[PDB]
Amino acid sequence: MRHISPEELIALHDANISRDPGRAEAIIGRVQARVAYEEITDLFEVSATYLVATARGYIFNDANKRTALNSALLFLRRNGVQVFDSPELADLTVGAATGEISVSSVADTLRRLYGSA
Amino acid sequence: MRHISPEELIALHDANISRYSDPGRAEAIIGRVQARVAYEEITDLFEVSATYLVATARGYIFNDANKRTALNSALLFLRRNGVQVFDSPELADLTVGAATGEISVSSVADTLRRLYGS
């Protein structure tokens, strides 16, 4: 099968902007990795792997992630909970945005960090 | 419980947009959260906080460049490999649902196989 390159992906994106690289390098590598390692052989399953990987990495961008994180932290602040930055929070947001980490696991992580005895 | 107001949410969004938006978006997000908390009987600050996180990410998903790129890549790869491709109504809801994990990979593949396959 014929794959798409990072340079081709960056170029799809520039063209769409008119309404990295970095991110694109990582997406294609992620995609090519899963296809090899998990023996994904049919075209539509591979196509679907591209949509999912590309959707996740472009749609849940930095601005989206930080707004989402901030709204969660703001809500806790407003309810008298002390919050602080913790290195866990970056991965926690994309995980939760994408459906990898269920809402209950996020709540448990947040409770562990900021929560009472 | 004190909830976030639309104004604070728009301001978080604009600050983040200005760094690296239409008011009703923010109301929808806040309403999706208030429903889940009054429905599912949620008293735990942390579960409400986690709901905000997921509901604000899912967003805030715009019909923009980032959404289109994802779809271009899936469709370019099919074209590259001998599959004829065309615009269909299923595809917009396919991307968002793919991104959010609501639609599984295999279901995504199934929808493309049914539209484009022999």
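Residue numbering in chain B adheres to Swiss-Prot, whereby the residues present occupy positions 1-20, 27-124 in order.
Recorded method for this deposit: X-ray crystallography, 2.5 Å.
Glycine is no exception: its Cβ is also placed from the backbone N, Cα and C atoms.
Swiss-Prot has this to say about the protein:
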type	residues	note
MUTAGEN	B:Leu12 to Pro	Loss of toxin and transcriptional regulatory activity
MUTAGEN	B:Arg64 to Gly	No binding to EF-Tu-GDP
MUTAGEN	B:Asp70 to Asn	Loss of toxin but not transcriptional regulatory activity
MUTAGEN	B:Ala76 to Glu	Loss of toxin but not transcriptional regulatory activity
MUTAGEN	B:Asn78 to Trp	No change in binding to EF-Tu, 100-fold decrease of affinity of doc-EF-Tu-GTP complex for AMP-PNP (probably also ATP)
MUTAGEN	B:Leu82 to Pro	Loss of toxin and transcriptional regulatory activity
MUTAGEN	B:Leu84 to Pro	Loss of toxin and transcriptional regulatory activity
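On the structure: features taken from Swiss-Prot.
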residue: B:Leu12; record: mutagenesis position; Cβ within 10 Å: 21
residue: B:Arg64; record: mutagenesis position; Cβ within 10 Å: 23
residue: B:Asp70; record: mutagenesis position; Cβ within 10 Å: 13
residue: B:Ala76; record: mutagenesis position; Cβ within 10 Å: 28
residue: B:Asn78; record: mutagenesis position; Cβ within 10 Å: 21
residue: B:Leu82; record: mutagenesis position; Cβ within 10 Å: 18
residue: B:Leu84; record: mutagenesis position; Cβ within 10 Å: 21
Distance in angstrom, CA of B:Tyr20 to CA of B:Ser27, with 6 unmodelled residues intervening: 15
Collapsed DSSP category at B:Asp70 (mutagenesis position): coil
Conformational class of B:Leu84 (mutagenesis position) under the three-state DSSP mapping: helix
Euclidean distance between Cα atoms of B:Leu82 (mutagenesis position) and B:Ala76 (mutagenesis position), Å: 10
